[PDB]
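A short write-up of the structure that comes next.
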Amino acid sequence: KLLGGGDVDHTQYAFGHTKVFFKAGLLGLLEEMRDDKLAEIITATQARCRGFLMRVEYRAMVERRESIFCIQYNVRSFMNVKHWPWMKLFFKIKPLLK
Amino acid sequence: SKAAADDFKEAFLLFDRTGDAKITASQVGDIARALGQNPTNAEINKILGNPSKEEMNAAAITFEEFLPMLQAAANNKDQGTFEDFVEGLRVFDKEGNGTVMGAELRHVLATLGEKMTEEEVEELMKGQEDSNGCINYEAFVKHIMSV
Amino acid sequence: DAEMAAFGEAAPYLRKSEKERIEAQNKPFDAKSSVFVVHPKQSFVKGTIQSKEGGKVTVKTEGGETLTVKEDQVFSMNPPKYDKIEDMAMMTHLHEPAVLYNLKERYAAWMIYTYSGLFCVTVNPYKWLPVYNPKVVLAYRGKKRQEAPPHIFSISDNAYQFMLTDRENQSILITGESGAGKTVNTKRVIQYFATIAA
Amino acid sequence: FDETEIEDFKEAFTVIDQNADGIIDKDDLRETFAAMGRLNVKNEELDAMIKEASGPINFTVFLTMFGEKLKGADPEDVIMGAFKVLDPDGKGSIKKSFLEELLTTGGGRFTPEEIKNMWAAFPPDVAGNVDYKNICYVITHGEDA
């Protein structure tokens, strides 16, 4: 199952009842070259992703922009108010209403 | 060149949190990606060190160093070929249909090579993989190259 | 540990405690320097590479000795992960020395059965062991050789298995020099058959 | 200000204005407090409420005074909207340390000291960020319920 991942030659090895078999040193050489070739291929494919990844973060950060404020200010009110006679009054009273 | 794109300087004012017109060396990797450049993180690391620049100690920046580093990274955009991206994932799963099993792509993107966090891996699969556990990478790589 | 019970008493001669293992596989190792080497008096002894004469090698010893021997008088040494490997053929270092050395180590620990591919190596204890133990006999009963440690009943049972599974006849080829103690095994194999299917 | 919230302030204005002429004077304040059980309401409390206005307390002067004190007042449905976006899987009250980190690291209004004051009367669950909903209740209507 493990070997499932990796940008590795799925050739170069071979499994059996007690162990896996693996090449080096030619096929070993091959792979290596290959390895570099994915950093390229990979390294480049990573980037965009990375890039792109944050590019979605900005779209969220931004959306959020106001919903925070709303939350921000909104709380502050209360902290000030909750101690105000008039507001406590409204409070006990707010229920008798319809 | 200007084509003098002065919007790169306006985007540097959106990434500098202090407003002094300097951007730390740790932000330069992600801001090159946000200007339309995908240098790998080892490449961003090498170049830095190559120039006896240490990303380990406090850093500041000036626009006069960030502009030529973005112009040195801009030649490497010829490495972004989509034939090799779709053929990479086509060799990663059997049968004639482009589907990676969910956890195969998530564990490979977090642990193979340049480590992507599993938070970023979940944010890149969110929407393209449905509840069958099969990621169609024909549309997945299409949407990853849409940004 | 958990597994081993069947043998229990024999265990120590079949397998080692789960930390004895752990304490052995998980230890410091310096590949580039650690090596096996030729030796005029003793066949191959181990040592550490000191220098490099461009195609000559100077090595320290394990006993304390220094020899400058050819490049191919020098042989790598398996990472500790392969200490007393049940199957030497799983080693990533298929040498002459590493084989000698594996056998040797698991013997000094009183393990007489070590596999080398398909073979079932067996070393003369020269003393008594709870291995032929009437508990073991059962233990090895119905077990592939990967479900149990290196032992002759492994071979002997698998044969049987295989016998009924594949519907093919089987064979066991015992061989060694005059003092290797084959009759003993042969006999012991035979009892095995008689018991487990009488 | 949504229109039902302005109708709630019109009903509270009519319950404190017991002369029904449209202007809450100091006698209305004292007789509304005496009808709620305040037999010892001092005249200096009534004078401090009238000292917050520049003129007589008619309906638009009462609305502008409450507007200027409640410039971040949020109805319970919009506070539960934002808390359903913070817990997007539904049902669960969100962790204490997650709300402390996200208040600080996003905004200056979410700085810690203020977070210790949030935990301080908004009890544990509320403070912690685990429960949810009781804090929306007490932000729209104060005091312990």
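Numbers run from 1 along the shown chain.
Using the three backbone atoms N, Cα and C, a Cβ is placed for every residue, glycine included.
Lifted from Swiss-Prot, the feature list:
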- D:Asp17, D:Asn19, D:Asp21, D:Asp28: Ca(2+) binding site (BINDING)
- D:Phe83 to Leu (Swiss-Prot position 103): Results in 50% reduction in actin filament velocity (MUTAGEN)
Listed in sequence order, residues not in D:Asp17, D:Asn19, D:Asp21, D:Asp28 with Cβ within 8 Å of the centre of the Ca(2+) site Cβ atoms: D:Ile16, D:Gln18, D:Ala20, D:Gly22, D:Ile23, D:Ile24, D:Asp25, D:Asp27
D:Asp17 (Ca(2+) binding site) to D:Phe83 (mutagenesis position) - Cα separation in whole Å: 37
Cβ-based isolation winner (fewest other Cβ atoms within 10 Å) among the binding-site residues D:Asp17, D:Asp21, D:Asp28: D:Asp21
Recorded positions compared (D:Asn19, D:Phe83) - highest count of Cβ atoms within 10 Å: D:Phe83
Distance, D:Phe83 (mutagenesis position) to D:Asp28 (Ca(2+) binding site) (CA atoms, angstrom): 40
Three-state secondary structure, D:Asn19 (Ca(2+) binding site) (per DSSP): coil
Separation of alpha carbons, D:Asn19 (Ca(2+) binding site) and D:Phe83 (mutagenesis position) (Å): 43
